[PDB]
Amino acid sequence: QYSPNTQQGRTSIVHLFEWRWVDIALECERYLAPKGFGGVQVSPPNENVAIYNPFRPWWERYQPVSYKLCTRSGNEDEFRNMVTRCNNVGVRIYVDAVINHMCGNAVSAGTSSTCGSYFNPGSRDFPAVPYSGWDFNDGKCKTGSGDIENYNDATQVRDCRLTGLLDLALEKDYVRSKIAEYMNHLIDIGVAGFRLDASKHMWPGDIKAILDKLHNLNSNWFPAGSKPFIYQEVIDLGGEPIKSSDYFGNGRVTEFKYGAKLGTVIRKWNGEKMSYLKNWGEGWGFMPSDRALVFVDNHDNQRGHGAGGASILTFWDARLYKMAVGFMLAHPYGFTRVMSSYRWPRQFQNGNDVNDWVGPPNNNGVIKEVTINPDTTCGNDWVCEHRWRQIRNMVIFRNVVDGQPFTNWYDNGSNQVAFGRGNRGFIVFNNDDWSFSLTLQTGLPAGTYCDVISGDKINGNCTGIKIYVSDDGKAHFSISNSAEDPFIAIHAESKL
Ligand SMILES: OC[C@H]1O[C@H](O[C@H]2[C@H](O)[C@@H](O)[C@@H](O)O[C@@H]2CO)[C@H](O)[C@@H](O)[C@@H]1O
Ligand SMILES: OC[C@H]1O[C@H](O[C@H]2[C@H](O)[C@@H](O)[C@@H](O)O[C@@H]2CO)[C@H](O)[C@@H](O)[C@@H]1O
Ligand SMILES: OC[C@H]1O[C@H](O[C@H]2[C@H](O)[C@@H](O)[C@@H](O)O[C@@H]2CO)[C@H](O)[C@@H](O)[C@@H]1O
Ligand SMILES: OC[C@H]1O[C@H](O[C@H]2[C@H](O)[C@@H](O)[C@@H](O)O[C@@H]2CO)[C@H](O)[C@@H](O)[C@@H]1O
Ligand SMILES: OC[C@H]1O[C@@H](O)[C@H](O)[C@@H](O)[C@@H]1O
Ligand SMILES: [Ca+2]
Ligand SMILES: [Cl-]
């Protein structure tokens, strides 16, 4: 469960949040494969409640109605077409598996669902699965409300309703089997793995019992005996009885400490400085690198959901965001996930975004196509961070340097830092309020290298900055604190 099953030489996943299957299929072929992306995390592909108040929020996709592959991203034929086309160009698909719960217990009964299936939350009736009242934890939960009330009580966190979401009885073989049926359907289509939603809200052994029922990956694309990559969403910032390590038997685990701390460092909040990143990783109290799924922001915390956190960096803070993503992609710790977002009309009243619920760009609830502009950015209010040059080129940096040791660290005692990855790449950051002008040991072979932050290598030349590495491996770097992108990155495949 720990191997990502990406092609060799591809080292990151991109979350194409709320994208349609037909758009992802095209993206695989026209962009993700030639740019060396390892795979795509997709939004939940199973039927969910169509919530009309507020109007079609993103979070309706976390309220299942059935396991039919029928959503605003598309139908089963489109989903299958996408997985096939992506695998055929070497780009994997990872499914957001929403298996802890069905929908909210206060949702009205009817057919307000993305495939029109009938469901009745009050009576616990989900006949398109089917599930009945026997399949929920209503009798097992011990709180007075039936909901989770106290995170200091690990039992209620698992057995009670998260914010009223009907909690599936994952200790029952019937329920485990219906979930496995769904996940095996997806495996056989060709999915390479799963993001397991709300993993803290499930017992590790119930997750295990489900995974035990799963097939090996599709043997047309994956070697015999390949297992789905599993990465579990567990928010563990410390101080709770449930720990991310409790889930290591099932797969990797999201390291939410990563983006929380990195955001505070890059914002220069709380006395933090980039020079302290010299021991980034386990030295900062993070889980083992071979289990961490790392990221700057995710779909919840870029809008204050989940654990939130004011320090989280997002596309709204583009300059600092690019720096944080760049540091993450250059540093060997963890398996990296890049976010790809849509814009929404963020509006703060008191201190909260009252539009944090807004769903993807849409016309009367129909998700808009991802249109591609001539400069390779996206239209229709899709942000497409994964197409920003500075991020796309850092995805390739990570591939080029894969396996190479962290080395040649420099810092000025403040926020001017640099480091290399063996003899294959070097990166330099200036987050201080003055210019960084210095000759540094890069560890690289002598030559002229294109800076992949400011430009690209093409036709034996560079479209941005050029760095000149001498025979002794030293090169001069000058980065103004006024730079739009105050970091420079060079690697073996950007050498002229
Ligand atoms: O503007 C806040 C809130 O107003 C409406 O919510 C109402 C709902 O319509 C009523 O049927 C009842 O349930 O009380 C709700 C507010 O407590 C909107 O439906 C909702 O989207 C909006 O957030
Ligand atoms: O109706 C149940 C429940 O749904 C919404 O909760 C969202 C939550 O906002 C998201 O962060 C994510 O976890 O998915 C949840 C389920 O859709 C409402 O926000 C919540 O108040 C409501 O009780
Ligand atoms: O809301 C912050 C508070 O609750 C969190 O619960 C999360 C849930 O655990 C996650 O699976 C996420 O996807 O949505 C929920 C948000 O309600 C955190 O578990 C908790 O540590 C935090 O204090
Ligand atoms: O080491 C992890 C730790 O780094 C920073 O804390 C210390 C650092 O360990 C020391 O080398 C010292 O010189 O500076 C820092 C204290 O100012 C981070 O501040 C800390 O958050 C992090 O866990
Ligand atoms: O390990 C899985 C088990 O953990 C427990 O102790 C729960 O009470 C049970 O419902 C669950 O099946
Ligand atoms: Ca549960
Ligand atoms: Cl996540």
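In chain A, numbers come from Swiss-Prot; the residues present are 16-511, in order.
Determined by X-ray crystallography, 1.4 Å, according to the entry header.
In case you wondered, yes, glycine gets a Cβ from its N, Cα and C as well.
Going by Swiss-Prot, these are the annotated features:
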ACT_SITE  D212  active site, nucleophile
ACT_SITE  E248  active site, proton donor
BINDING   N115, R173, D182, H216  Ca(2+) binding site
BINDING   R210, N313, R352  chloride binding site
MUTAGEN   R210 to A or Q  Abolishes chloride binding; strongly reduces activity
MUTAGEN   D212 to A or N  Abolishes activity
MUTAGEN   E248 to A or Q  Reduces activity
MUTAGEN   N313 to S  Reduces affinity for chloride; reduces activity
MUTAGEN   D315 to A or N  Strongly reduces activity
MUTAGEN   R352 to A  Abolishes chloride binding; has only slight effect on activity
Farthest-apart CA atoms of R210, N313, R352, residues recorded for chloride, distance in Å: 12
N115 (Ca(2+) binding site): nearby mutagenesis positions from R210, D212, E248, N313, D315, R352, Cα cut-off 10 Å: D212
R210, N313, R352 excluded, remaining Cβ within 8 Å of their centroid (chloride): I28, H30, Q56, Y246, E248, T269, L308, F310, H314, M354
Spatial neighbours of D182 (Ca(2+) binding site) among the mutagenesis positions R210, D212, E248, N313, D315, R352 [C-alpha, 10 Å]: none
Listed recorded positions (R173, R210, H216, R352), ranked by Cβ neighbours within 10 Å, top entry: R210
Alpha-carbon distance [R173 (Ca(2+) binding site); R352 (mutagenesis position)] in Å: 27
Spatially closest candidate among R173, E248, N313, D315, the listed recorded positions, to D212 (mutagenesis position) (Cα to Cα): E248
Nearest of the recorded positions (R210, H216, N313, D315) to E248 (mutagenesis position), judged by Cα-Cα distance: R210
Alpha-carbon distance [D315 (mutagenesis position); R173 (Ca(2+) binding site)] in Å: 20
Cβ-Cβ neighbours of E248 (mutagenesis position) (radius 10 Å): 22
Whole-number Å value for how far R210 (mutagenesis position) lies from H216 (Ca(2+) binding site) (Cα to Cα): 14
Which same-chain residues, if any, lie at least 6 apart from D315 (mutagenesis position) yet have Cβ under 8 Å of it: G321, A322, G323
Rounded Cα separation (Å) that holds between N313 (mutagenesis position) and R210 (mutagenesis position): 12
